[PDB]
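Here's the structure we're looking at; comments come further down.
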Amino acid sequence: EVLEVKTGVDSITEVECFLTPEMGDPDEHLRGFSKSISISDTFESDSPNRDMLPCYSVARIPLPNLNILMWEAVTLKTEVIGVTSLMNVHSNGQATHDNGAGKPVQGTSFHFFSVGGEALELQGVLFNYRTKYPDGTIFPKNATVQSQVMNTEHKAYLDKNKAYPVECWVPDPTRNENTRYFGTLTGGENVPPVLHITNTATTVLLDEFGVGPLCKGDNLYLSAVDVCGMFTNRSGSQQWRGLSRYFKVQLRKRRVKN
Amino acid sequence: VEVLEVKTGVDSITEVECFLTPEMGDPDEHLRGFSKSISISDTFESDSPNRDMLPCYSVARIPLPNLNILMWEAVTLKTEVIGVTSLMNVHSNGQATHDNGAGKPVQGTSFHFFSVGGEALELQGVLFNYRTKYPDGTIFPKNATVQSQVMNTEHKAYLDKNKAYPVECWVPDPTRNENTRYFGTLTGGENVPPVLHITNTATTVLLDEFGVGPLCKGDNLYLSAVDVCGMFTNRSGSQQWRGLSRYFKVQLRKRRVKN
Amino acid sequence: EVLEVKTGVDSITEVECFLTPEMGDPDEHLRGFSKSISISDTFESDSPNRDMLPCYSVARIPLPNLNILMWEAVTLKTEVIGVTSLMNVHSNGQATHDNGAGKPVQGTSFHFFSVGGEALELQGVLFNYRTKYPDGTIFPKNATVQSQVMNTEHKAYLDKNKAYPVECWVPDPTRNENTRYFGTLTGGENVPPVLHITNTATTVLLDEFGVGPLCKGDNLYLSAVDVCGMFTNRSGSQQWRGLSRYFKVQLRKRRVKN
Amino acid sequence: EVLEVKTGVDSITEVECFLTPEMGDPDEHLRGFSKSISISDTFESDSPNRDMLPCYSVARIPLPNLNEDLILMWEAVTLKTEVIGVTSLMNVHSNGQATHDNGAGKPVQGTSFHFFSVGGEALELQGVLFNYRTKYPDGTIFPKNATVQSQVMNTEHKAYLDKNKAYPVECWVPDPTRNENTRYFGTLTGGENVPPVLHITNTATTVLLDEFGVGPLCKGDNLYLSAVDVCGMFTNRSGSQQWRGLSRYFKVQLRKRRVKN
Amino acid sequence: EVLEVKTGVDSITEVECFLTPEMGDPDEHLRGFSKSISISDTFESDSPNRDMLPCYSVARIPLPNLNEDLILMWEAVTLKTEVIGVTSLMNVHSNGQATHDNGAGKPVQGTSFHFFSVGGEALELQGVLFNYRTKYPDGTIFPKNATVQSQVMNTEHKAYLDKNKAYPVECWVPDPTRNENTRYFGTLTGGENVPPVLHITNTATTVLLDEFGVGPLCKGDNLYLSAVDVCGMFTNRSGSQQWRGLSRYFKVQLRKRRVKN
Ligand SMILES: CC(=O)N[C@H]1[C@H](O[C@H]2[C@@H](O)[C@@H](CO)O[C@@H](O[C@H]3[C@H](O)[C@@H](O)[C@H](O)O[C@@H]3CO)[C@@H]2O)O[C@H](CO)[C@@H](O[C@@H]2O[C@H](CO[C@]3(C(=O)O)C[C@H](O)[C@@H](NC(C)=O)[C@H]([C@H](O)[C@H](O)CO)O3)[C@H](O)[C@H](O)[C@H]2O)[C@@H]1O
Ligand SMILES: CC(=O)N[C@H]1[C@H](O[C@H]2[C@@H](O)[C@@H](CO)O[C@@H](O[C@H]3[C@H](O)[C@@H](O)[C@H](O)O[C@@H]3CO)[C@@H]2O)O[C@H](CO)[C@@H](O[C@@H]2O[C@H](CO[C@]3(C(=O)O)C[C@H](O)[C@@H](NC(C)=O)[C@H]([C@H](O)[C@H](O)CO)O3)[C@H](O)[C@H](O)[C@H]2O)[C@@H]1O
């Protein structure tokens, strides 16, 4: 039961941070990149290495203790940090033609963010149910051919960084009552990154009843994926490239019953 | 059918929540959500697609709490495609886009469609090629003529069965469907990129200009979907339709009706 | 002089119909298609076959007799019928690559519809003024080089089916006071068809003074072109492909003077 | 100072016309086309011929004479506009280059510029040059005394669009530091394979009033209409390419407004 | 503390100017262009030359002097802005690379970044590197003490845009953790074949007020304008490619606001 909003100067707080991408980081020089992508010769033999798999980013942010009152997330400012870095077309890339500049980062992208008063709830869906996911990742267990469309057994919480592969999990639409999520998948080899930045855009997190996410245990959950596309090396080999996401969340104290 | 007042109170509302799985053809035990590889006929007259190569409309008839006159009225819809990120698997028997590159992602012709109604979706048949021989186990336009390629009014049907009505044969009948709200987009082309948005903050209102939503006859709600996302190209170059499930959340209210 | 709208039960009527496309119909099996498209060696030698030229569609629809009172067209629901037929990529098409599916219908499209209380008024504009238009078509007469940009002599009414080729006629913006018209040309070889369907979308036909088309002699004129693109056969030859268009028009009785 | 609008039946007027494109017209058969585009041997030797340079179109339209007695001005309030002959681009059967073996001709596509303006005086222009060493041909009016700075911004390059078939599109843009008495709208879409997307309707109106509710005020009772509609390039069988343009329709509603001094 | 807006005729002022692009300018003839883009032999040896790197543009404009007697600040309320010389990109004849045999030259296209900001102080920057092992050249101001973490987020890389021709576009973005006194807007469109889409009009206004109705407040009576308008790349006959940029127009309306402490 949700009651009145607390007023006064000390009834509002602000959370501001960046969430770094988790693309796989195949070596000590390649933070923000995945391992080069290899292709299995059969569906059965699909066994992607961990460093070749982008994962969901998550941050649990402790808020000022209130221990009743709960912090209510009201607004979000967000954007991708470092969009201009993708203009580097001179770092040993693949020339688009004889004497031309390097092919810029492009192709399949997934841009996603969520704000919640608890962990993002996930539903597993697999492109290929026989894909063998690597040690150190948390993936849909007991997969069947029905996992390729919908298997209700695959429920999870995004409760660990560098663990939940993007391609395995989506937000669970049957749950997430205490989270607001937003995502766009743009698929295609030649898809151009279109990345907007501005400090003038605000997203309201209140639902139809004027209630935003309520932070259980005084914790705010922020989640992100920003796979911008792929970088193509001189050799033709391709790596996912990701960027950090900025979050600014304004919260207010709200009284709750039971 | 005279529409009267909406019932109020705690017990005057109900909620329907479910998913509709895609029916792309499922050519073997490992390929649920895919069609059979697409083959091309030598001539127009020899077009004879196998059943597992034809995506079909999905449909669910959902029984609602018995009311009886009162009818359940569908007011709002939340919907989205489930598993959009699976299309990031470009490492599973795909065709490299160039030497040493990643696999070609799912792309090309897509049809995304959903409808909410108080009765079965009404269909009109339109054929690309009237001489196409459609396979046993599918329900297709019968007594086809050359006019079926543009508009033959004989081809009327109800979306009343799963794995049955091929997408390429049927569209919602715009001359009917008074008690249904439907929404669809065909994006054609070999290289069309999937653009798939997800969010739990978007609601579609199902009320018409008179403030009346679909009215559920016999206390049944009808949900229909097609989500052909594009084609997957395997290493050999052969191509298969790939579909994904669609989530539906519908809010309904009790409404009194006369006669 | 436009006076008051009549109210009451019988003061409204509805028109519902479909207009079939006229793409050329080169044989008894190819309704909805044009003949294969060929290319003349020069501008002077351009002589398109009748069945290679899509034409405007028109329907004159008689309304309930009134007599002053006139039927006023207020709203329109419209959509292209059979959009899913374009998913037939298995019928004598050209493979996109080795082992691939058939190339779908794509390329130059023209989607157009109008609702009027009289025939759609046309202005002729020619891509090439030396084009010889074939017997059985109604085309701009006494063409000069100025016809390639604007020759005011080329005035016509869309008053016949299978007659007015799409490529040499457009709605006359200097006239059509009693018609509401809407069209989009999307040109280019590889342009993807984007076709939306819904029964929830209504277009209001009233002008800035709140007055819709007024039906002279109790006739409603509906016009359409839906060239969806080109179908490419095995050999690589290309044919225009069209689809039918649904119209639902709501009309009301309006009193007019003189 | 801008005062009250005059009312009554004769306090309103309408201007309706079309502006033809000026693409270069290389011969007696090619109105609406430019000459085939040729590429200079070196960057410094860029020297386009007049008939391969599209130019801005302009018409000055006389309005009903005001102030016969010993001040009223016509004020432009609304605009209806569209490109005339959009369907002509469906001619893919006339001396074109096939898109593939046995295919239809390549349609008009690629770099486009669609522009229109309505003003109570000539459209004011600012010159910007892609290449300052380009030699612009006799018969055109172009930025003079060009320097390397002309490639980005040289404030010397000021002009009025006061002549048809004269001001090359590639040299000139509306001057944003001026044009207080004009409303202008333009879109450049660059790229070799850009699809023309051309909408037509008689239901769309642009309001020409500024934030104070004042439209262009017609000095000397003259209305200035300007346009560019380069739709893209037509590619012939040989592969040579020509700009293709189309006419633009204008309908402007005007009202009498009283002005001080 | 922000108090009331001052009214009267002298309580408003206007700033109008153009910001020229800084693309590299490799020689005396190539203002608005970068040096041709070279590719490093290995990933770790990335070493772009100065004239190959587009930089952020910045202008600080002095406003009418306030507080002559012993606080009023200029408040930026509205902005009109557009790219100047969009039509110049229609020059497809200046020794470019023919799209096909006998075709016109390939137009400027590909990766673009269009950005602008209005603030009462220097735009605040955060550094993000595509490749932390990139050696950035003398004459540029770049993220120092780069680590592998610089490829995603290294909070050490803070800077002010306080110098023209200095801060490379690829190294720096607006810092979203700062910039309280600035309004910024930017779009990156990446990809070799990306078509430039450039709109111009004198009828579009951006309001600079925040949710509390307060615009940028100009410290020391100075207005800061920043821009990047990399439109894409020009391809030479030989296939070599150069960034091409254009100038940006700014018109800013300001009002006097009283401030406490
Ligand atoms: C430095 C480099 O990219 N080397 C490539 C090599 O490139 C050479 C080749 O193209 C020849 C062709 O004649 O040309 C050489 O350059 C010559 C030049 O043309 C000439 O003008 C001049 O005078 O002389 C030089 C000769 O020195 C090129 O140097 O090609 C081979 C075969 O394609 C590559 O081998 C493959 O290496 C793979 C791992 O290396 C990479 C990769 O994937 O390509 C290198 C990337 O730079 C690196 N990218 C990043 C962002 O770190 C990636 C990345 O770390 C991982 O992929 C992440 O998982 O690694 C792999 O071993 C594969 O099996 C080899 O075939 C060689 O890299
Ligand atoms: C003028 C020019 O572009 N020259 C090129 C030269 O082009 C010749 C070549 O294509 C041959 C092929 O057979 O054809 C010649 O023309 C013939 C024509 O085809 C035929 O029909 C006719 O009958 O006969 C003529 C005979 O002349 C062409 O003239 O090709 C070479 C090799 O690719 C180029 O050398 C390279 O030059 C580089 C620097 O030059 C440029 C460049 O990068 O291309 C020239 C650009 O014009 C210039 N652009 C601008 C906007 O200023 C740029 C720019 O200044 C810088 O890049 C900035 O950084 O410089 C470079 O030195 C490289 O190493 C050389 O290989 C030659 O330029």
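Using the numbering of Swiss-Prot, the residues shown for chain E are 26-95, 100-290, in order.
Going by what the header records, the deposited coordinates were determined by X-ray crystallography, 2.0 Å.
Positions of Cβ are set from backbone N, Cα and C atoms, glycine also.
These come from Swiss-Prot:
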type: VARIANT; residues: E:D66 to H; note: In strain: Isolate MAD11-BR
type: VARIANT; residues: E:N74 to S; note: In strain: Isolate NY-1B, Isolate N1 and Isolate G3
type: VARIANT; residues: E:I113 to L; note: In strain: Isolate YI, Isolate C1, Isolate AIC-1A and Isolate Tokyo-1
type: VARIANT; residues: E:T128 to A; note: In strain: Isolate MAD8-BR, Isolate NY-1B, Isolate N1, Isolate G3 and Isolate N4
type: VARIANT; residues: E:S267 to L; note: In strain: Isolate HER1-BR
type: VARIANT; residues: E:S269 to Y; note: In strain: Isolate TKY-2A
type: VARIANT; residues: E:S269 to T; note: In strain: Isolate YI
type: VARIANT; residues: E:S269 to F; note: In strain: Isolate MAD8-BR
For the deposited coordinates, which leave 4 residues unmodelled after E:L95 and before E:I100, what is the C-alpha to C-alpha distance in angstrom? 9
Expected list for variant positions E:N74, E:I113, E:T128 against chain A, Cβ threshold under 8 Å, sequence order, is none
Length of the line joining the Cα atoms of E:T128 (variant position) and E:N74 (variant position), in Å: 29
Using a 10 Å radius on the Cβ of E:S267 (variant position), the other Cβ atoms enclosed count 12
Could you give the Cα-Cα distance between E:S269 (variant position) and E:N74 (variant position), in whole Å? 15
Comparing the Cα of E:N74 (variant position) with the Cα atoms of the variant positions E:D66, E:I113, E:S267, the shortest distance belongs to E:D66
What Cα-Cα separation, expressed in whole Å, is found between E:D66 (variant position) and E:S267 (variant position)? 20
Near chain D by Cβ (under 8 Å): which of the variant positions E:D66, E:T128, E:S267? E:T128
Below 8 Å Cβ to Cβ and six or more residues apart, same chain only. Which residues does that give for E:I113 (variant position)? E:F43, E:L275, E:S276, E:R277, E:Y278
Let me check the 10 A CB neighbour count of E:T128 (variant position). How many other CB atoms are there? 20
So if I take the variant positions (E:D66, E:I113, E:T128) and measure from each Cβ to the nearest atom of ligand 2, which come out below 6 Å? none
Could you check what DSSP calls E:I113 (variant position) once collapsed to helix, strand or coil? strand
Looking at the variant positions E:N74, E:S269, which sits with the largest number of other Cβ atoms within 10 Å of its Cβ? E:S269
What count of other C-beta atoms do you get within 10 angstroms of the C-beta of E:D66 (variant position), across all chains shown? 11
